[PDB]
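Take a look at the structure set out below.
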Amino acid sequence: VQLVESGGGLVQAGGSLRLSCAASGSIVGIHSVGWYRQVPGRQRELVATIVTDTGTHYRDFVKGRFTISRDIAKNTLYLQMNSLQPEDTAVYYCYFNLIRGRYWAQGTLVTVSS
Amino acid sequence: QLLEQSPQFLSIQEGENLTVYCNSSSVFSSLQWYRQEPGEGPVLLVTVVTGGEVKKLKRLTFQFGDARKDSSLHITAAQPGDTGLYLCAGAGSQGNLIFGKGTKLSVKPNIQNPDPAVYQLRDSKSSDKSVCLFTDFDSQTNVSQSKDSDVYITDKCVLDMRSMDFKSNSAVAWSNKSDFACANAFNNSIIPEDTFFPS
Amino acid sequence: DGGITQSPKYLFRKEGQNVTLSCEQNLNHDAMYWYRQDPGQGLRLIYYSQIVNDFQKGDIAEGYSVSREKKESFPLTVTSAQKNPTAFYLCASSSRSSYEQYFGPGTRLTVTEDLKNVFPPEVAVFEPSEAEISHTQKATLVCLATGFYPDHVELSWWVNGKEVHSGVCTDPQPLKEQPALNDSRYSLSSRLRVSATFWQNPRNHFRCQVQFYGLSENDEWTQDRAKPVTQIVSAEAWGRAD
Amino acid sequence: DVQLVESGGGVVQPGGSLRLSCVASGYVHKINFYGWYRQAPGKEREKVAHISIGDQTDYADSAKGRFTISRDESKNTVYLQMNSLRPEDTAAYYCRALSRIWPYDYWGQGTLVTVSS
Ligand SMILES: *[C@@H]1O[C@H](CO)[C@@H](O[C@@H]2O[C@H](CO)[C@@H](O[C@@H]3O[C@H](CO)[C@@H](O)[C@H](O)[C@@H]3O)[C@H](O)[C@H]2NC(C)=O)[C@H](O)[C@H]1NC(C)=O
Ligand SMILES: *[C@@H]1O[C@H](CO[C@@H]2O[C@@H](C)[C@@H](O)[C@@H](O)[C@@H]2O)[C@@H](O[C@@H]2O[C@H](CO)[C@@H](O)[C@H](O)[C@H]2NC(C)=O)[C@H](O)[C@H]1NC(C)=O
Ligand SMILES: *[C@@H]1O[C@H](CO)[C@@H](O[C@@H]2O[C@H](CO)[C@@H](O)[C@H](O)[C@H]2NC(C)=O)[C@H](O)[C@H]1NC(C)=O
């Protein structure tokens, strides 16, 4: 059901943010809840994800480094970002994939400066 | 007298720009260009004549060399329809046209809202092959062939299921009965780690 | 391309049978040219004929003949057991004053070594996943046309009996199963996904026919199951609810 | 589409060992099975051997049990580990890469192996 992202903003490289994401609707759908990200003049690509059948999985180079997690209520979902590089600057999205399709969030803009 | 057209292949995503280029040593009068989508033959795209000339004919903009040496065919914002094998040509060595090897463009679509899943399809008729669908995922997933020889998996097509303006990558694999289930169909591909396999 | 016609669209024969591929053009143009374009390559020009009774060789051309008489007809003919011609046969005319060539719609020819090996395709319509129906709310039937050789089939799909081209994706080219062989038999799949709302409506007959182009009459046929004439084959299902 | 530059090759005195690498680039999630052929001054392409992805391995009359083909998913180099020569065997060895989606074949530049006594 409808996701409401929060918690974007600018940092300087080296930075710390944490992107966060409220929810409504099925916590007895789930299936996986991942961030992905929208690098302008790119499409989307996966950054984080936590599956219910498998652990958490990462990818992009934004391994060793940010961390996905999510709460006992499954009413919130957060994406730490640690050691930002300016490479990262982008609209991150989040999706929570259930049984009755994926829903997505509006996104929130991150800036990651030189 | 040969034109070499380079790239040999290009991919690029929907809406981005690209460019191909076609070059030779020796000028030609004319240079012409054709898009040829498989089992229809090469449809003339435009014919350029004069030096540095540029036509634009829609998305395509095409530009001939100043000493008429090579020509470039840029398209601005590719679209699925822009898919196909772009061959250059030119005047022969008595009149017989001389083709470049021709750049296979492949534009892939911008799936936004990717939701990769494989699901199993199946019938209540007779056929004894049960084929599982891997769909909607994103256009950078490359769906590898199996190392069972009684899968078979298909290659990504995109669909254009207009009027919702949804385009959607697919492949199907099946394997000969074997006694195979879904999961393991695409155990050899690197698939997304959010692919919803269903119970 | 132009207003040039060549037919028939496909043609088949056993090896060591001659056949003529016809081209005629209604626009007046003077140089005529025919193309084999082998899979996933470029074109070779076999023979052109600039104007009439003049004909001169192309890049390839050993092993066929075309005679010219008329400016409105061009016969390509193949003289068998050559280097195993089969490729996609494409004719082109121009009016020689700049050389800008238009071309045919084209002729696939397949020559088989044997002739037993030919069969027409089964096919099946695989009715959609109740999972993909719940989670995407579209609904993909796949029609699986398997089995058949040669690769000349034209699969279209016809739902409530009028043919659609909307969200149908047919593998463009067919999967050669057993590639390492020649005379392997092929399958092609094609998808038609309509909305979910539509496969749930038990009224609709999709169905998915596939032309099959195939054995003439006066080949021989001694084996023991149907003899595989061009024929159509379908499969078909209803939508069903849920 | 994919494109497989072969690797390695020249000149070798009888019973010697050569190791054709084929280095497969490109999309090569396609490719069914890979193989080596060879095609000599005089002849049409004889198949040599094959390996499919997932790892078996036929072969093919010629040198059956004495070339061993192998292959390394890591580098997508497929190797032809031709531990045994005789002059019979000088042929342009080309690697092949055969997919049931289309076009069914690619093929690659080629290499000479040449065996001189
Ligand atoms: C992809 O390649 C094309 C053409 O090779 C690039 O197009 C050219 O880019 C410049 C800068 O945007 C354009 O200049 C603009 O011109 C007008 C004056 O006519 C003005 O109002 C603007 O403020 C700006 O200075 C030029 O016209 C343009 N040509 C085209 C085809 O639009 C292009 O930017 C690349 N496009 C994308 C979307 O990637
Ligand atoms: C999927 O693959 C493409 C193409 O890569 C090649 O074939 C693959 C099946 C696999 O064997 C690759 O390792 C091969 O190189 C990947 O695109 C590559 O991506 C990197 C990083 O962005 C880039 O530097 C390369 O040049 C790419 N090659 C091309 C032709 O684009 C693609 O990103 C893969 N996607 C995934 C997620 O696997
Ligand atoms: C089709 O044409 C080919 C080539 O013209 C035929 O082979 C020739 O037949 C003639 C007439 O009998 C001989 O004199 C030639 O020596 C043959 N030429 C070659 C290249 O073999 C072939 O017989 C014809 N086939 C059929 C089925 O009609």
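We number chain C the same way Swiss-Prot does; the residues here are 20-261, in that order.
Per the header: electron microscopy, 3.4 Å.
Just so it is clear, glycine is given a Cβ too, placed from its N, Cα and C backbone atoms.
C:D49 (mutagenesis position) falls within neither a helix nor a strand when secondary structure is assigned with DSSP, and so counts as coil. Among the mutagenesis results in Swiss-Prot, C:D49 to A or S has the note: Abolishes binding to M/matrix protein 1 peptide antigen. The residue drawn here is the original one.
Look at Swiss-Prot and you will find C:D49 tagged as peptide antigen binding site, backed by experimental evidence.
Following the DSSP three-state reduction, the secondary structure of C:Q69 (mutagenesis position) is coil. What Swiss-Prot notes for the published mutagenesis of C:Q69 to A or E is this: Abolishes binding to M/matrix protein 1 peptide antigen.
C:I70 to A, G or N appears in Swiss-Prot as a mutagenesis experiment; the accompanying note says: Abolishes binding to M/matrix protein 1 peptide antigen. Taking Cβ-Cβ distances under 8 Å and a sequence gap of 6 or more within the same chain, the neighbours of C:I70 (mutagenesis position) are C:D49, C:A50, C:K90, C:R115.
Every protein chain shown contributes to the tally, and the Cβ of C:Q69 (mutagenesis position) ends up with 17 other Cβ atoms within 10 Å. The 10 Å shell around the Cβ of C:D49 (mutagenesis position) contains 16 further Cβ atoms across the protein chains shown. With an 8 Å limit on C-beta distances, the mutagenesis positions from C:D49, C:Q69, C:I70 that reach chain B are C:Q69.
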